[PDB]
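Here is the structure we will look at, set down as structure tokens.
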Amino acid sequence: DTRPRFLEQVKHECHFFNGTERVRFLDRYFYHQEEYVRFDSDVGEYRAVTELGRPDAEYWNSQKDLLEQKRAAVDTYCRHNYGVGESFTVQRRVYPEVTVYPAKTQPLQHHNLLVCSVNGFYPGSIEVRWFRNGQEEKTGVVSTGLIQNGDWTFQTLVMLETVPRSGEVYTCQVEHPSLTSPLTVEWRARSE
Amino acid sequence: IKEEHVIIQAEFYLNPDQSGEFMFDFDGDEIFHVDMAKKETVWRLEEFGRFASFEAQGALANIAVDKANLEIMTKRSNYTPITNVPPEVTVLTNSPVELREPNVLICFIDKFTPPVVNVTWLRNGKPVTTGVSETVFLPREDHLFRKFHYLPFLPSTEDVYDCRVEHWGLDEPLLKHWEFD
Amino acid sequence: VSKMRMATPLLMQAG
């Protein structure tokens, strides 16, 4: 199918700061990916983003009850929906699972990548740190960053470049809002 | 200070495919979408529907307004069509692989438009549909789309996997490969 | 259960 395509998008956005103390509502209209007109609760009326949105901003702003309704959206729509969804979204907590393994089987004294795989957690904000004999490694850390799985869980893989030697204990430490104390998983340096 | 959370009700309508979508997004995850064929709310996790309800029928009136607005903008733009943006495709497991222990392949399709793809899972070159699932098109802040496809599987040294994605911005189907080691 | 509320898009001016 080579027929040209045309796409319309609308995004009704609620941005929440400090719980619901401060809320910003955005009513946004797009053609393909180009926003052409929007209502911003911080502005208080529709504004043309491109020249194609000028007829709609002028028309919608002339409808007084329509404008008052959109100006109240921070309460009737944003705050309401936050309240309804809070228990299973804002307050959703799922534990990370932490697995540690060397990327290759090597004798000691050879370079290697130690992998810290952190899986299944929610929410996304997380801190993963590498330690060698209790000392934090601030160098040689290679991270995928945060990976969204699409099913309300995340994963991240944090690797450490090192040369494992006899006696060393490497520790991956994870801090996460689901946890009351850091979760740690060790790999004691050993051949293969 | 930076925001703590964002809820987006995202809608689209696409011509000439006549495909519409209505969903809610929370911090990048789908709360629910409306099944346009069955006119019903589909919560992304079933438990959500034990805390909330949504009247699916009103979403269809929204999409009709979206369709009407699209036809206006199409004429207003002098029939300027969309530029195809091909997707990036990544295949990952959701958990560290253990041989002969169940796991899940995730096909992450990202940064594309228009929201139309054909996705097939291949095991040793044969299509697989047993237990597969997928999301609808998820909105991006740059107003492209994301999508996820899922394949439960039993890891083994003997099978290889591809996610095959067809998109009008690609010259050929894109295969993204996965195998143990 | 509580009900999630729907925002409505405005119909653009045609002609």
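To match Swiss-Prot, the residue numbers of chain B are left as they are there, and the shown ones run 26-206.
Heads up, header says this was done by X-ray crystallography, 2.1 Å.
For all residues, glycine too, the Cβ spot is worked out from N, Cα and C.
Recorded in Swiss-Prot as a mutagenesis result, B:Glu65 to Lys carries the remark: Impairs the interaction with HLA-DM complex, CLIP dissociation and peptide exchange. Under its mutagenesis entries, Swiss-Prot includes B:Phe76 to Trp with the note: Increases the interaction with HLA-DM complex and peptide exchange. Annotation of the mutagenesis experiment B:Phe79 to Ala or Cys in Swiss-Prot: Increases the interaction with HLA-DM complex and peptide exchange. Record note (Swiss-Prot) on the mutagenesis of B:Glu80 to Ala: Increases the interaction with HLA-DM complex and peptide exchange. Decreases the affinity of the interaction with TCR by more than five-fold. Record note (Swiss-Prot) on the mutagenesis of B:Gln82 to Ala: Decreases the interaction with HLA-DM complex and peptide exchange. Residues or ranges marked as domain 'Ig-like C1-type' by Swiss-Prot: B:112-204. Quoted from Swiss-Prot, the note on mutagenesis experiment B:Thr115 to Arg is: Decreases the interaction with CD4. What Swiss-Prot says about the mutagenesis result for B:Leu117 to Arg is this: Decreases the interaction with CD4.
It is B:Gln82, among the mutagenesis positions B:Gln82, B:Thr115, whose Cβ has the fewest other Cβ atoms within 10 Å in the structure shown. Filtering the mutagenesis positions B:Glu65, B:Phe76, B:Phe79, B:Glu80, B:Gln82, B:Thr115 for a Cβ under 8 angstroms from any Cβ of chain A leaves B:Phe76, in order along the sequence. Using B:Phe79 (mutagenesis position) as the reference Cα, a 10 A cut-off selects B:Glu65 from the mutagenesis positions B:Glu65, B:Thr115, B:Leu117. Here B:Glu65 (mutagenesis position) is positioned 7 angstrom away from B:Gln82 (mutagenesis position), judged by their C-alpha atoms. There are 17 other Cβ atoms within 10 Å of the Cβ belonging to B:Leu117 (mutagenesis position). With an 8 Å limit on C-beta distances, the mutagenesis positions from B:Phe76, B:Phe79, B:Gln82, B:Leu117 that reach chain C are B:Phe76, B:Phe79.
Taking the mutagenesis positions B:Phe76, B:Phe79 in turn and counting surrounding C-beta atoms within 10 angstroms, the largest count is reached at B:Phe79.
In terms of C-alpha distance, the listed mutagenesis positions B:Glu65, B:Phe76, B:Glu80 place B:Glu65 closest to B:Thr115 (mutagenesis position).
For the pair B:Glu80 (mutagenesis position) and B:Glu65 (mutagenesis position), the C-alpha distance works out to 8 angstrom. Following the DSSP three-state reduction, the secondary structure of B:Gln82 (mutagenesis position) is helix. A straight line from the CA of B:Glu65 (mutagenesis position) to the CA of B:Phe76 (mutagenesis position) spans 16 Å. Cα separation, B:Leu117 (mutagenesis position) to B:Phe76 (mutagenesis position), rounded: 31 Å. The secondary structure of B:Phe76 (mutagenesis position), as reduced to three states from DSSP, is coil rather than helix or strand.
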